[PDB]
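Have a look at the structure below, then the notes.
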Amino acid sequence: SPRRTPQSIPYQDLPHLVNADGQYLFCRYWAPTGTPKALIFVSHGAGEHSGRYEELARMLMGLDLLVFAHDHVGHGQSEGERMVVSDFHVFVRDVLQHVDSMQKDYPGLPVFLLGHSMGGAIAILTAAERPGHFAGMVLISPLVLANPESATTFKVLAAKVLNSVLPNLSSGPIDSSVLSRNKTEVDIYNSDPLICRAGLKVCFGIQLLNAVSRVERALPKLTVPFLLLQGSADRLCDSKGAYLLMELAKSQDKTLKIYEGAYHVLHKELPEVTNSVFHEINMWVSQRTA
Ligand SMILES: CC1=CC(C)=[N+]2C1=Cc1ccc(CCC(=O)NCCOc3ccccc3CC3CC4(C3)CN(C(=O)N3CC5(COC(=O)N5)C3)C4)n1[B-]2(F)F
C-alpha cells in the first residue's frame, strides 16, 4: 500500500518531493518548450493550494520562465494534518529544499519567488535567509501585518492555548467574502474541495502571528528586488503592512502598487484589477530576466 495524498492518490503517480520531516509534498511544474530564462517558485497561502496559480503560472511560462510550486505541508495534495504546522519555519525550509533542488537541475538560471498572503510571508522569509541569491520577489498582499481584528482575536485566544493544553481550540474561518469583490471567485473558493475552509485552529493562527513577528525581524536583512501589490480594502492583510515593508526593507529595487478599493486576492479580483496585476507582474519579471 503506497503513500497516498489526503485524497487517496498514490504519490508515485504524481510529481512530489519528500521534506526533511519525511512528509510528501505535491509538486507542480510549468516549463516552456524552449530553454528557460529563469526559475520562479510560486508560494500559495493559507487554506489554499498551488493549483490556484494555474493562470499566473501559464503567463510566466509564456515569458520562458520555468515555474514550479508545491502544496505546503498540511495543504492541498501534500501530507500533514490539515492547516497545522509544527513551526512556521517548516514552510520556509521546504521552499528552500525545492528551490535548491531545482537550482541543481537548472544551474546558472536566476531564481524568482512569487507569494500571496501567507505565501508572501514565506517568500519574504525565504529571501531573507538567502541574501543576494534571489533575482526578485513578487508579493501579492503578503502577510506583513494581519488584519487588526483578526490579530486581536487570535492574540486573546493564543493566551488560552499558550497557557493551557487546548490543542484543538479553533476560531472562525478565513472569511471568503473579504477575499475578492469578484463574486465568482468567492464562489470558486467556496467550491474547491482542495481548499480547507474550516475554522482556523488557534495553534495555526499562532504560527501566522509567528510569521508576522519573523517578517518584522527579517526586513533589515531583506535586500532582494521586489514588486509589492496591495489592495486598499484588504481585510486579511492590513495595507499598513505593505507600507511598512516598503519603508523597512533594505532592498534598493522596491515598488509598491496600490489597488484602490480592491480586496485581498488581487490575482482573482475584478477583471480590471486582475488584468492589471497580470500585466504588472509580466512587465516586472520580464525587465529583470533580461
Ligand atoms: C467588527 C468585527 C467583528 C469581527 C468578528 N470581525 C470584525 C471585523 C473584521 C475584519 C476582518 C475580520 C476577519 C478577517 C478574517 O477572515 N480573518 C481570518 C483570521 O486571520 C488571521 C488569524 C490569525 C492570524 C492572522 C490572520 C490574518 C491572516 C491573513 C491570512 C489570514 C489570509 N491567508 C492566506 O494566506 N490567504 C491565502 C488565501 C486563501 O485563498 C486565497 O486566494 N487567498 C487567504 C493568511 N473581521 B472579524 F474578525 F470577523
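Per Swiss-Prot, chain A residues shown: 6-295, in order.
Determination method: X-ray crystallography, 1.4 Å.
In case you wondered, yes, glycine gets a Cβ from its N, Cα and C as well.
Record features (Swiss-Prot):
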{"type": "ACT_SITE", "residues": "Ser122", "note": "active site, nucleophile"}
{"type": "MUTAGEN", "residues": "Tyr194 to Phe", "note": "Does not affect ability to hydrolyze 1- or 2-monoacylglycerol"}
{"type": "MUTAGEN", "residues": "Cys201 to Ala", "note": "Does not affect ability to hydrolyze 1- or 2-monoacylglycerol"}
{"type": "MUTAGEN", "residues": "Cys208 to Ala", "note": "Does not affect ability to hydrolyze 1- or 2-monoacylglycerol"}
{"type": "ACT_SITE", "residues": "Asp239", "note": "active site, charge relay system"}
{"type": "MUTAGEN", "residues": "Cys242 to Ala", "note": "Reduced 1-monoacylglycerol lipase activity"}
{"type": "ACT_SITE", "residues": "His269", "note": "active site, charge relay system"}
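DSSP assigns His269 (active site, charge relay system) to coil in the three-state reduction, outside any helix or strand.
Among the mutagenesis positions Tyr194, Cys201, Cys208, no residue is found with its Cα located within 10 Å of the Cα of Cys242 (mutagenesis position). Local packing around the mutagenesis positions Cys201, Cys208, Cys242 was summarised as the count of other Cβ atoms within 10 Å of each Cβ; on this measure the leading residue is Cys242. Within the set of recorded positions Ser122, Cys201, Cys208, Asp239, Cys242, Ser122, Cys242 have a CB atom less than 6 Å from some atom of ligand 1.
Across the structure, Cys208 (mutagenesis position) and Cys201 (mutagenesis position) place their CA atoms 16 angstrom apart.
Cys201 (mutagenesis position) sits 20 Å from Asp239 (active site, charge relay system), counting Cα to Cα.
For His269 (active site, charge relay system), the nearest neighbour among the listed recorded positions (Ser122, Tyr194, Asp239), judged by C-alpha distance, is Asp239. DSSP assigns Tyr194 (mutagenesis position) to a helix. In the three-state DSSP scheme, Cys242 (mutagenesis position) is classed as strand. Neighbours of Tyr194 (mutagenesis position), defined as other CB atoms within 10 A of its CB across all chains, total 20. A coil conformation is recorded for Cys201 (mutagenesis position) in the three-state DSSP classification, outside any helix or strand. For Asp239 (active site, charge relay system), the same-chain residues lying six or more positions away in sequence with a CB closer than 8 A to its CB are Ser146, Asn152, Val183, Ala267, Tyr268, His269.
Sequence-distant neighbours of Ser122 (active site, nucleophile) (same chain, six or more apart, CB under 8 Å from its CB) are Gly50, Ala51, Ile145, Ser146, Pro147, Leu148, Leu241, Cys242, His269, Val270, listed in sequence order.
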